[PDB]
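What follows is a short report on a single structure.
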Amino acid sequence: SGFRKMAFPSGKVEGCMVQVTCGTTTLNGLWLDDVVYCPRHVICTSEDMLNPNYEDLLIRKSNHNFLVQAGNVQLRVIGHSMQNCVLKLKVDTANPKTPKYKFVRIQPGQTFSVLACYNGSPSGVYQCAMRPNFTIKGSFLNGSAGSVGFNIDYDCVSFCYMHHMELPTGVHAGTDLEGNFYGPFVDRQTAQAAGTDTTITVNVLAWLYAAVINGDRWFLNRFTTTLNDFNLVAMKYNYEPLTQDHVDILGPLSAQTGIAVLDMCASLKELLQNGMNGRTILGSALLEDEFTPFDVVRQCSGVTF
Amino acid sequence: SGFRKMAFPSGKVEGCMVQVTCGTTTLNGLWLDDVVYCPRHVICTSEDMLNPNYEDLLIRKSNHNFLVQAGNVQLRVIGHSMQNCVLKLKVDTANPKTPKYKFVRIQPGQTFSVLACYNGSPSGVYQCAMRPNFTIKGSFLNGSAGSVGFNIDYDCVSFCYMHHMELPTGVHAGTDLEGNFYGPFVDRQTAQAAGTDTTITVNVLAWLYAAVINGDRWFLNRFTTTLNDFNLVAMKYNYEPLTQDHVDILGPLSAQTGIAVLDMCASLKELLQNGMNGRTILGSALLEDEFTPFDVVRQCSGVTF
Amino acid sequence: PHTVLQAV
Amino acid sequence: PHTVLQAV
């Protein structure tokens, strides 16, 4: 029993983290086989970052301008190129700790583990969701760019996020591992703002199922609702619309608990309209939306890697 | 910016996790140098666990009754002994991945990372506190016993917890790595209940300082209070008494923010007496108490390992 | 109710 | 306000 915000074990990723310095700018890179991936703004200076022309900035560099350190070993750069907003630095030795891996791009609503790093060294690990507005509510300080987000399936690390920057509201923005930003953000220090966010409805329902599996049942009721009547309530409360595919994805948790999805939607309607009247669900006084249905099944069934 | 429940990177611990089977009972063990540590109830059968006599049960076993698997490698047991509630299984090969380590016992109020495991394989990582009543609010299923809790300082893993069991309220109980239980619990399947819990006051204050560092300031006020008048409010609300040592430990965060500790205590008093009036602090509608002052400084300053 | 030892 | 690129 119990339900925690639980990250994947990070050892496979720790073995890939390196430090990349260009000039006085240092950040993290990801070393897979003989390539190091890192955010391209490592080539910027303090004066460069309002409106850098990255193509110009990169033409003026050569291999010897990139100092890559794996632990106490300096890795020799033998090639460099730009791919969208990341750099690919080809090095002369393949990482012997390279895991089986994939580069995947995730959807808003999906979760992943972040290995926060400074100067190439892991600092801590935590779980994040891709928000509907394509930001993530991370914990990142100066020097954390190049830290990656990932999921693990069996022995395979699926990298989905590389950290670049912090928006003025204190939320974070980054790219997939092909260098393409999540959302309408650019790697420049200008006024940028996230679009308005919304709550991830299918995830809130998944977490309510986790609560039932763990014995929190006070919010249940005998009511049902229709998918249309529910979605009218979701719109009013800034929740994402629930689809039939969401209802289907929640099928396994619905069968395990014996509570029909539209029955649980009736509970969520009442929680939205009346609050919790001083009670809590799984230790929270708020409706939690950064657990996917997969996360719930994974944790309440004990899947390992 | 940002503030997350953040665990230590788990790679150093992952390299120590093994599977221990005796009969039809399987759980996890911790392999350091040539010893495997695991919960002694691995030697129990289904009928053994109401009131096992562990000394009797262990005399009836020999080395060949313990099957230890490190990945796909079976480790030969060449010695066994009981130490309080753990077994020490001496094996014929030292773990080449043994980190620098210590066995430390922690105090209630202190935090640690848990690497949850099944069949010797890591499943996920999360942060826990030792509650004042010596339970932990973990996420653990059948087969998770032997999973360990730990802190990392520089390159040294300080192991502080080994998981044994789940109480009827769904909270968890375990030992230090010398086999001594935290709190008044025993490794038997009997009626046992945790003592009444309380909220860890110094931690709530630390988290309020984290909130200020991250720009959440709405709960601040111009009031101060005395340590005695504060502790009268803490008693009424089931909070631990605040000591002068707590005030001193909070010194660094007090200096960084410019808010005196007893000034922040005035904020906490008002939050306890009036609630948050629909607002949140660091994403929470509840007063969070599983971050220590060290955790706050660590995360808001970017310490690595 | 009873405690549950969490070997498997 | 502006975004902050988080190299160091």
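In order, the residues displayed for chain B correspond to 3264-3568 in Swiss-Prot numbering, which applies throughout.
The way this entry was determined, per its header, is X-ray crystallography, 1.8 Å.
Including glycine, each Cβ sits where the backbone N, Cα and C put it.
Copied over from Swiss-Prot:
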ACT_SITE  B:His3304  active site, for 3CL-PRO activity
VARIANT   B:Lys3353 to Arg  In strain: Beta/B.1.351
VARIANT   B:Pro3395 to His  In strain: Omicron/BA.1, Omicron/BA.2, Omicron/BA.2.12.1, Omicron/BA.2.75, Omicron/BA.4, Omicron/BA.5, Omicron/BQ.1.1, Omicron/XBB.1.5, Omicron/EG.5.1
VARIANT   B:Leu3468 to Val  In strain: Zeta/P.2
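Considering only the variant positions B:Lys3353, B:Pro3395, B:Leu3468, B:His3304 (active site, for 3CL-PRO activity) has B:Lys3353 as its nearest partner by CA-CA distance. Taking the Cβ of B:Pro3395 (variant position) as reference, residues of its chain lying under 8 Å away and at least six apart in sequence are, in sequence order, B:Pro3371, B:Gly3372, B:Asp3460, B:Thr3461, B:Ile3463, B:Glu3503. Ranked by Cβ neighbours within 10 A across all protein chains shown, the recorded positions B:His3304, B:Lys3353 are led by B:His3304. B:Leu3468 (variant position) counts 27 other C-beta atoms within 10 Å of its own C-beta, drawing on all protein chains shown.
Here B:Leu3468 (variant position) is positioned 45 angstrom away from B:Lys3353 (variant position), judged by their C-alpha atoms.
DSSP classifies B:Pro3395 (variant position) as coil under the three-state reduction.
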